[PDB]
Structures are given as C-alpha cells and as structure tokens.
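*Asks:* First the structure, then my questions, so here it is.
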Amino acid sequence: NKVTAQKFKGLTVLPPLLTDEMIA
Amino acid sequence: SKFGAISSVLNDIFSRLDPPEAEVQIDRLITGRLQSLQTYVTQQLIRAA
Amino acid sequence: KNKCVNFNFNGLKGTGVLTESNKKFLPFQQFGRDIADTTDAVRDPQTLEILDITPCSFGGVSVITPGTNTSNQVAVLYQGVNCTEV
Amino acid sequence: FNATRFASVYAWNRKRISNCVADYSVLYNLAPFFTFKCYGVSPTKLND
C-alpha cells in the first residue's frame, strides 16, 4: 500500500511472468 | 520538436512540399527521432545493468 | 464516422476514426491537442460540431512455437488486446 | 495583376485578401516569362 498513461506512440508495458501471489 | 525542419508533422511536410526537398526535411526528422530513441535505449541498458 | 478513414480537414491530413466528442471547448477555440501535442479533437468547417480522432486499432503479434526439428504447429499471441476486438 | 498603374517601389502598396476561394490557375495566363519563385511551399500544388 505504501508504494504506488495512454500512449498511442507505440510504447507498451509487458506484464511480469511471476505474479505477486507466487512471490508471496 | 521540429529538429530544425520547417514543421514537425509528417503529413504537413508531404502536403506542403514537393518530394525533392520534402525528402531532405523528412530525412532530418527521421535522423533526429532515431537519435533520440537510440539515447533512450542506451540509458535503459545502463539502468538494467 | 466510426471507421478507419483517411481524412483531410482544411489541409490537415490524417488517418483514423472520427467519433462524436463530448468535449466542450469554447466557441472561439477551434482545434484540440493532447498531452503529446497531437491534434485529437477537431471541428467540422461545414457544420460547427466536435469530432474526436482516434488512431485505428493496431497491436503487436507474436508466435509461440516448438522447434521446427520436432514439429511445425504454431500459436498466435496478440499482445495487450481483447480478442473479441480483432 | 491587371491594374493600369503599380505604385513606386519605395511607396509600395499593400492589399489584404480574405473570405474568398483562390484559384492560382488563372495566374498562368500572364506574360510567358513570369518568374514564379516560391519559398516554403511548392508552387505546383498551391491549390490544395
């Protein structure tokens, strides 16, 4: 909770392989 | 950013200039944008290291 | 409206989809730009109404495949898009 | 273009053109050796 957008130019953010649940 | 060209829009250059020097203008724009993207990739690599 | 078309408004050329706009910029204001300084809202010269310009649906496509030494079937991954819209 | 008397170069004239469609094809019926030098815009496709 203590740690915290529409780009048509061609910049994308890929999701990580390991979800937070697996890390937990 | 215009990067020294007469305009910063591709379609504006193509519709406002004939090919012979629109080619030079588009060349300037492309080389500037390519240099910027190269720089971004370089800092990304350094931060990855 | 509502499809990928090449448009030309008073010498301003572009390609995209024109949709009804709920923007309410004042009568004197004519064009509309965005955070990236690109014209996304426009007003028709013939009839004074507001239109929003959206780039046509693009995306990245990648291939999942085993080695060609053992087989040649492939699968297709469309990155970051719901496939009910392809 | 068809005026009878142009003003002197030092006291040059100024005219404003507005609220009208401009057809540049007519300007090609002038004297055969009119220089048409344009800066910033290609003269050929000025009609678009």
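Residue numbering for chain D follows Swiss-Prot, covering 342-389 in order.
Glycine too: its Cβ is placed from the backbone N, Cα and C atoms.
One mutagenesis experiment named in Swiss-Prot is D:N343 to Q, and its note says Reduced viral infectivity. For the naturally occurring variant D:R346 to T, Swiss-Prot gives the following note: In strain: Omicron/BQ.1.1, Omicron/XBB.1.5, Omicron/EG.5.1. Natural sequence variation is annotated in Swiss-Prot for D:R346 to K, with the remark: In strain: Mu/B.1.621. According to Swiss-Prot, the naturally occurring change D:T376 to A is described as follows: In strain: Omicron/BA.2, Omicron/BA.2.12.1, Omicron/BA.4, Omicron/BA.5, Omicron/BQ.1.1, Omicron/XBB.1.5, Omicron/EG.5.1.
Burial and contacts for the listed features, if you can.
*Replies:* Reduced to three states, the DSSP call for D:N343 (mutagenesis position) is coil.
Taking Cβ-Cβ distances under 8 Å and a sequence gap of 6 or more within the same chain, D:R346 (variant position) has no neighbours at all.
Summarising the environment of D:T376 (variant position), the number of other Cβ atoms within 10 Å of its Cβ, over all protein chains shown, is 4.
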*Asks:* If you draw a 10 Å sphere on the Cβ of D:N343 (mutagenesis position), how many other Cβ atoms land inside?
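*Replies:* There are 4 such Cβ atoms around D:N343 (mutagenesis position).
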